[PDB]
Amino acid sequence: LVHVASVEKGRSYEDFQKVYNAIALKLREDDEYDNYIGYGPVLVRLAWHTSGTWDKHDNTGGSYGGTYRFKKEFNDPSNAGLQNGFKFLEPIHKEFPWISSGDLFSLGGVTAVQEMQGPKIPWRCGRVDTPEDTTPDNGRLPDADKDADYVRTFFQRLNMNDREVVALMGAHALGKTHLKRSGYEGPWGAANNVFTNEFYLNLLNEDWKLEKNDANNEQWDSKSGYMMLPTXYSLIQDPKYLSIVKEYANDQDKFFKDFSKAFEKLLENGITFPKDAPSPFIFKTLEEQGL
Ligand code: HEM
């Protein structure tokens, strides 16, 4: 199918800035979640998993239809824990019932990145909810126990090249793995709820050991108490990925710019924006608005 963006009737930038603000205010208020990491990371992951089901070959999946609201997708084992992000967004949707589910899930991720001091991420409205039978089957999100060739091939399905992959993976500065959710345990760094290039610095600078965690899975652990998934560590095992890791470890602005482009692309894959659609919105943070 073709999925044509359709602006929620009569809405404009100010309407979406209000939704942004409500997400951002709740992010600030609900500070205790996940041992005081807060909801930013899980909202970024929800935006990525609701977009990352896309298949360029036939335009199935993707952010357009908001299909995570259906049980097949929210019960995907790959999505274990994202219910927390959905629950966070439920009072936002109740207050703003006119936004589509795909617009809300993707906007949650943009708002989280920006409020965590990340780059501005331009965002377009107009995803339209689609019916339950359009929900993609489970198994389209990536495995963590694989190598660089797996990662490279996986992301071709999402039309991402090596630079886009390495940039997107820098979101693992955020949050942590949780053993009961994914079979992996630990944070990738210390600044768990501030968006920086720390993922790359930790890859290069920590001393990593290949260990088994208490779910009997291998992961790479540092004495600082950080971890990398096998797929994260593959970015320094593959020589093409390694060069880009070093680039982003040495240039915060370049990582921000590249992440912003790749994340917007991820959130817009599958969507056709009419020629006379609004331009992408760049929302002000609460801090910029003095809120
Ligand atoms: C090869 C690709 C990737 C794999 C295998 C992978 C795998 C994982 C795994 C296993 C977890 C832990 C879930 C848990 O136990 O809570 C996780 C968390 C996370 N992922 Fe990734 N991921 C990948 C790419 C991405 C990308 C592209 C983004 C977004 C741009 C992303 C954002 C995050 C975030 C923010 C978290 C933390 C969630 C929290 O703290 O609740 N990941 N990922």
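By the numbers in Swiss-Prot, the shown part of chain A spans 71-361.
Cβ coordinates come from backbone N, Cα and C, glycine included.
The annotation active site, proton acceptor is assigned in Swiss-Prot to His119. A simple way to gauge crowding: the CB of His119 (active site, proton acceptor) has 22 other CB atoms within 10 angstroms, across all the protein chains here.
Per Swiss-Prot, active site, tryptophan radical intermediate is recorded for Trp258. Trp258 (mutagenesis position) carries neither a helix nor a strand DSSP state and counts as coil.
Taken from Swiss-Prot, the feature heme b binding site applies to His242, supported by experimental evidence. In the three-state DSSP reading, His242 (heme b binding site) counts as helix.
Swiss-Prot documents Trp258 to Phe as a published mutagenesis change and attaches the note Substantially diminished activity. Around the Cβ of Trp258 (mutagenesis position), a 10 Å sphere holds 26 further Cβ atoms from the protein chains shown.
Secondary structure from DSSP puts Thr120 (variant position) in a helix. The annotation that Swiss-Prot gives for the naturally occurring variant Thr120 to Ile reads: In allele 2.
A 10 Å cutoff on Cβ-Cβ distances gives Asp219 (variant position) a total of 10 other Cβ atoms nearby, all chains included. Annotation of the natural variant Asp219 to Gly in Swiss-Prot: In allele 2.
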_Residue, out of the recorded positions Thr120, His242, whose Cβ gathers the largest set of other Cβ atoms within 10 Å_ = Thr120
